[PDB]
Each structure stands twice: as structure tokens, then as C-alpha cells.
Amino acid sequence: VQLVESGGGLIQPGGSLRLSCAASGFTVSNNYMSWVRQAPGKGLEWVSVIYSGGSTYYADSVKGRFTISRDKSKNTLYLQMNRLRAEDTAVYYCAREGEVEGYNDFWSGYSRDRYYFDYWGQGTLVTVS
Amino acid sequence: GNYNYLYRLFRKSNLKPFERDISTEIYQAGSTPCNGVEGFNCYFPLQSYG
Amino acid sequence: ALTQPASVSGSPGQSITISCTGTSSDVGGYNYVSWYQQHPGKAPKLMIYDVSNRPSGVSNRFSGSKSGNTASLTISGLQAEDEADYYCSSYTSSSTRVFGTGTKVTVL
């Protein structure tokens, strides 16, 4: 399982930025994919999450400005950032959720929920200025 | 990875012989409220093979 | 949101508990509270999930629990490598996920 990210860098407020997260060893449709950012030297803030299909769920701090997407053909996870602001300066991580039957505790079967975070990406710097 | 084959992970109920379904409606295992939305206990239809 | 102590400290050998208080919607209502460990410059690592459970391949000293609206990460036998911040990620309560403020542990 591998998750590589790219697309971040220096950008002015109000512009546009699209992030990338290519995932090898699994798909953007097998398990839930989620974006999570960390301000420089600060806590973790969940940005958004797309389910295995048909979900565009975001956080109240990024609603109407960020849109999460994916390309099944290229097996990449995307995050459009429009109308960036100074408080969006952070390193962004793409986090894959728990695969169905994680570590297979042989009691419960195939109920997808398993809500946690599996291996993460490397993270890319986003500096809005 | 040719992740291009699906396998209807958990379908609504057991399948009759020689029957086929392409309906991708969201399956609910807990509460009913979710209608065509993948909620807390409402998972997307099929899987993608690896 | 989820509130955490900004820092905790202890000596090697003993145990430390870590608290995380939240509402009755996600922690008190649901049961998918998780815990992570992030070293400076590294991506976080799944420490605890499904509350009581622990992912395989992890030191068995790690342990978690939740009493009502409060979550708990009870690390035992602190070593030198344990120095990192720990985030408590509960369930989301209708797909707006949350994280704790972070607890930077310091080993003596």
C-alpha cells in the first residue's frame, strides 16, 4: 500500500489549487478516502472525505471552496482548492480509511464501517500568501 | 492494478439461481432512513477487484 | 470538537493515561474512537481503533478505552521511542470527522 502526493506549493489568496494523491496497492473506490491537513506545528484537522462512491462530504471550514474528486482510470485522489485563504496554510495528507474486515477480528463480518485511518500519504506543503 | 472488476460485496438479500442485478443502490444494514445516500450504516453497492 | 491535554509527562517503566472529552454524539454515542501517533516529520500511525482493539504489529503495551463522553489512551511501560504527539479521532457523527487537540508526551 502506497500513497504519493503532489501539487502543493506557493500560491496567492483567492486563487486555485488542485492536489493529487496517487494510490498504488488499492483504489480510490475500494475503501473510503479522506483528506486531512495539519497547520505548521499544530493539530490535525480533517478536511474532507469521499466514500467508495457518491459522497462529497467536507468540513464547515472548506465547504463551497474545496471539492474532492478522483479518477478511477489513473487511480488518483484529487482535491480542488478554490478561493484559498491565509488560514489554509498547512500540509495536506490523503488518508485511506479502513479496508473491510481490517485485521479480520473473527467475530464481525464485512460491515464496511471500520471507521479509522489506515496508512497515510507523505504530505505536501500548501502556503497561501 | 487492473481495478476494473466488481463483485457486489454485500447485496440486499440472497440471490436466486441464474439471476443478474446491476442496481447499485446503497445497501443499509442498520437503520432505514438513508435513501440513496451512503450514510453511517449504509455502504455503496459493489467492490472493485485487485 | 475534541479536547485533549496539551502535554503529558512520565518516567520510563510506569504507565500514563491520556484523556479526550467530547460530546455524546460521536464518542458517547458511537464506538469508533481511534488513536494515532505522529513523530515530528513523519505521518501519523494508527495506534488504537474500534476502542478496546489494537492493530497487529504494534507494541501490546498500548491500550485504550472510553467511559461515556470521555476517551482514554492508557500507555504502559514508556520507552524512549514513545516521544510523540497523540491524536484521538472519534467517529464522525454523519461524516464530519473530528480530531483531538493533541497530547505531546515527554519521557524522562
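Note that chain B is numbered according to Swiss-Prot, with residues 447-496 shown in order.
Determined by electron microscopy, 3.2 Å, according to the entry header.
Yeah, the Cβs are placed from backbone N, Cα and C, and that goes for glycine too.
Record note (Swiss-Prot), mutagenesis B:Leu452 to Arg: Increased resistance to neutralizing antibodies. Decreases HLA binding to NF9 epitope. Increased binding affinity to human ACE2. The unchanged residue is displayed. Around the Cβ of B:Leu452 (mutagenesis position), the number of neighbouring Cβ atoms within 10 Å comes to 14. DSSP assigns B:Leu452 (mutagenesis position) to coil in the three-state reduction, placing it in neither a helix nor a strand.
Swiss-Prot lists B:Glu484 to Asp among its mutagenesis entries, and the accompanying note reads: Increased replication in human TMEM106B overexpressing cells. The secondary structure of B:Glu484 (mutagenesis position), as reduced to three states from DSSP, is coil rather than helix or strand.
For B:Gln493 (mutagenesis position), applying a Cβ distance below 8 Å and a minimum sequence separation of six or more within one chain yields B:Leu452, B:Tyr453, B:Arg454, B:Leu455. Here Swiss-Prot describes B:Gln493 to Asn as a published mutagenesis experiment; the accompanying note says: Reduced host ACE2-binding affinity in vitro.
Looking at Swiss-Prot, you'll find the natural variant B:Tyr453 to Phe noted as follows: In strain: B.1.1.298.
Here the residue is the original one, but Swiss-Prot notes a natural variant at this spot, B:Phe456 to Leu: In strain: Omicron/EG.5.1.
For B:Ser477 to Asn, Swiss-Prot lists a natural variant annotated as follows: In strain: 20A.EU2, Iota/B.1.526, Omicron/BA.1, Omicron/BA.2, Omicron/BA.2.12.1, Omicron/BA.2.75, Omicron/BA.4, Omicron/BA.5, Omicron/BQ.1.1, Omicron/XBB.1.5, Omicron/EG.5.1. There are 10 other CB atoms within 10 A of the CB of B:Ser477 (variant position), with all protein chains counted. Under DSSP, B:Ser477 (variant position) is assigned to coil, being neither helix nor strand in the three-state scheme.
B:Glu484 (mutagenesis position): 23 other CB atoms within 10 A of its CB, across all protein chains. In Swiss-Prot, the entry for natural variant B:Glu484 to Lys states: In strain: Beta/B.1.351, Eta/B.1.525, Theta/P.3, Iota/B.1.526, B.1.1.318, Gamma/P.1, Zeta/P.2 and Mu/B.1.621; May enhance affinity to human ACE2 receptor. The structure shown retains the original residue.
Under the heading of natural variants, Swiss-Prot lists B:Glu484 to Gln and annotates it as follows: In strain: Kappa/B.1.617.1.
Here Swiss-Prot describes B:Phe490 to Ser as a natural variant; the accompanying note says: In strain: Lambda/C.37, Omicron/BQ.1.1, Omicron/XBB.1.5, Omicron/EG.5.1. Non-local neighbourhood of B:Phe490 (variant position): B:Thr470, B:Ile472, B:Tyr473, B:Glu484, each in the same chain, at least six residues away, with C-beta under 8 Å from its C-beta.
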Sparsest Cβ surroundings (other CB atoms within 10 Å) among the variant positions B:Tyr453, B:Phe456:
B:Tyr453
Cα-Cα distance linking B:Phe456 (variant position) and B:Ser477 (variant position), given in Å to the nearest integer:
16
Out of B:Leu452, B:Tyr453, B:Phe456, B:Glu484, B:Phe490, B:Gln493, which recorded positions come under 8 Å of chain A, measuring Cβ to Cβ?
B:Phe456, B:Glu484, B:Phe490, B:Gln493
